[PDB]
Amino acid sequence: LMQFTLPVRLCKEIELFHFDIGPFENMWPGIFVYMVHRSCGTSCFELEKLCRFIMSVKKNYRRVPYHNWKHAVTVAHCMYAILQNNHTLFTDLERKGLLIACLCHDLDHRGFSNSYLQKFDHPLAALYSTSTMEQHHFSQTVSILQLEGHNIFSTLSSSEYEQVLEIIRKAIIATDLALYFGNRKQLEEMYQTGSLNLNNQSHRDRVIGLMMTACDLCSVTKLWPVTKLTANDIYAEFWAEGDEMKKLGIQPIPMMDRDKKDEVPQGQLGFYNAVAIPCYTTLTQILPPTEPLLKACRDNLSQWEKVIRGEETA
Ligand SMILES: Cn1ncc(C(=O)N2CCOCC2)c1C(=O)Nc1ccn2cc(-c3ccccc3)nc2c1
Ligand SMILES: [Mg+2]
Ligand SMILES: [Zn+2]
C-alpha cells in the first residue's frame, strides 16, 4: 500500500479540534485524504477516483473571501476531529458520507445569503424556495458525483448509495443556520426529558445536523489569532452583501453594513451568546469528547469581551 503521511507537527496537531490547515493550498487535498484514510479506512475509496473527485470539488468553489475551498477543508477537519473522538458511535456509511458532505457543503457559493438571492429575485430562489443555496450545494455535489470517473461510491449497492446520498443531502441542508435554531431546541428537549435515542434514525439525523452546525461555525473554536483573522473574511462577505442590498434600495441588517464596523465586537458577543455557546453546549451534552470545542468557544467569548472593554484591539 501507499499510505498518506504528514510532517511531524501536522501529524500531531491535526488530531486537535483547534488545528488550522495552514496557507499552503496545495497541501489541503493530501490533508483531506489523510483524514479520510484514518476516519473511514484506506479501502473506503479508490485513491484515483477520490483524488479526481477532490480536484473537481475544488474547481467548483469560487474565489470569495470566506465561503471558499479553505472553508470546505476546515469544516471537513472539524468533522474528522468529532468522528475520531467518538469512533464507536457512527456507522460505516456515516463515516463515508460525512467528510464528503463537509467538503461539498458550500459548493459554488458566491458569498451571498439566501435572503439576498430572494430580494434580488435570483433564478435559484424560484427553483429552491427554502434553504436556497443549500439545495444548490447538494445539486452541485450530485452533478460532480455523476461525472465520468467520479463515482467514489461505486462499490456500494444501489440501496447503500441511496442511503449515503440521503446522509449527504440532510447534512448539507442542516448547514442552513435558519434550521439550526429549531434543531437545537428539539435536541435540548430530547436530552433533558431523556428521550434522545441514537437507534432512532430521525434522532441520528438531528445529531448529525447539530454536528454540521458545529463544524460550519468552527472558526469560533480556534485559537484567538485564527478566530480574529477569520472574522475579517466573514465581514468582507457580509459588507459586500450589504453594499448589494443598498444597490437594490433596501436597508441592510447591521452585520452587513460596513459603516457599522465599530459595533462588530458587540455583534460577536451577541452571536456567541445566541448561537455558538448553545450549539457547542448541546453538542457536548450528546458527545462529551467534543468538550474542547465548547472550551475554545468560551475562551473566544472572553476575548471579544476584552475587545469591548478596550484591553484588546480589533
Ligand atoms: C464567527 N462566525 N462564524 C460563522 C458565522 C456565521 O454566522 N456565518 C453564517 C453566515 O455565513 C458566514 C458564517 C460567524 C459570525 O460572525 N456571525 C455573526 C452573526 C451575527 N452577527 C451580528 C453582527 C453585528 C451586529 C451589529 C453590528 C455589527 C455586527 N455580527 C455578526 C456575526
Ligand atoms: Mg453554507
Ligand atoms: Zn459553510
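The residue numbers of chain A are those assigned by Swiss-Prot, with the residues present covering 725-1038 sequentially.
Method reported for this entry: X-ray crystallography, 1.8 Å.
Every residue, even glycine, has its Cβ placed from backbone N, Cα and C.
The feature active site, proton donor is assigned by Swiss-Prot to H791, with similarity to another entry given as support. The DSSP secondary structure for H791 (active site, proton donor) is coil.
Summarising the annotation, Swiss-Prot assigns 3',5'-cyclic GMP binding site to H791, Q992. Applying an 8 A CB threshold to same-chain residues 6+ apart, the list for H791 (active site, proton donor) reads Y785, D830, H833, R834, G835, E961.
For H829 (divalent metal cation 1 binding site), applying a Cβ distance below 8 Å and a minimum sequence separation of six or more within one chain yields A796, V799, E858, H861, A895, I896, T899, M936, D940. Secondary structure at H829 (divalent metal cation 1 binding site), taken from DSSP and collapsed to helix, strand or coil, is coil. The divalent metal cation 1 binding site annotation in Swiss-Prot covers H795, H829, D830, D940.
Under the heading divalent metal cation 2 binding site, Swiss-Prot lists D830. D830 (mutagenesis position) is surrounded by 26 other CB atoms, counting those within 10 A of its CB over all protein chains shown.
Under its mutagenesis entries, Swiss-Prot includes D830 to N with the note: Reduces activity 1000-fold.
For the published mutagenesis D830 to A, Swiss-Prot gives the following note: Loss of activity and of zinc binding.
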Chain-mates of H795, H829, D830, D940 with C-beta within 8 Å of site centroid, divalent metal cation 1:
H791, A796, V799, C826, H833, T899, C939
Cα distance (Å, whole number) from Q992 (3',5'-cyclic GMP binding site) to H795 (divalent metal cation 1 binding site):
19
So if I draw a 10 Å sphere around the Cβ of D940 (divalent metal cation 1 binding site), how many other Cβ atoms end up inside it?
22
With every protein chain in view, how many other Cβ atoms are within 10 Å of the Cβ of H795 (divalent metal cation 1 binding site)?
23
Which ones in the same chain are close to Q992 (3',5'-cyclic GMP binding site), with CB under 8 Å and 6+ residues apart in sequence?
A955, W1028, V1031
Cβ under 6 Å from ligand 2: qualifying recorded positions of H795, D830, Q992:
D830
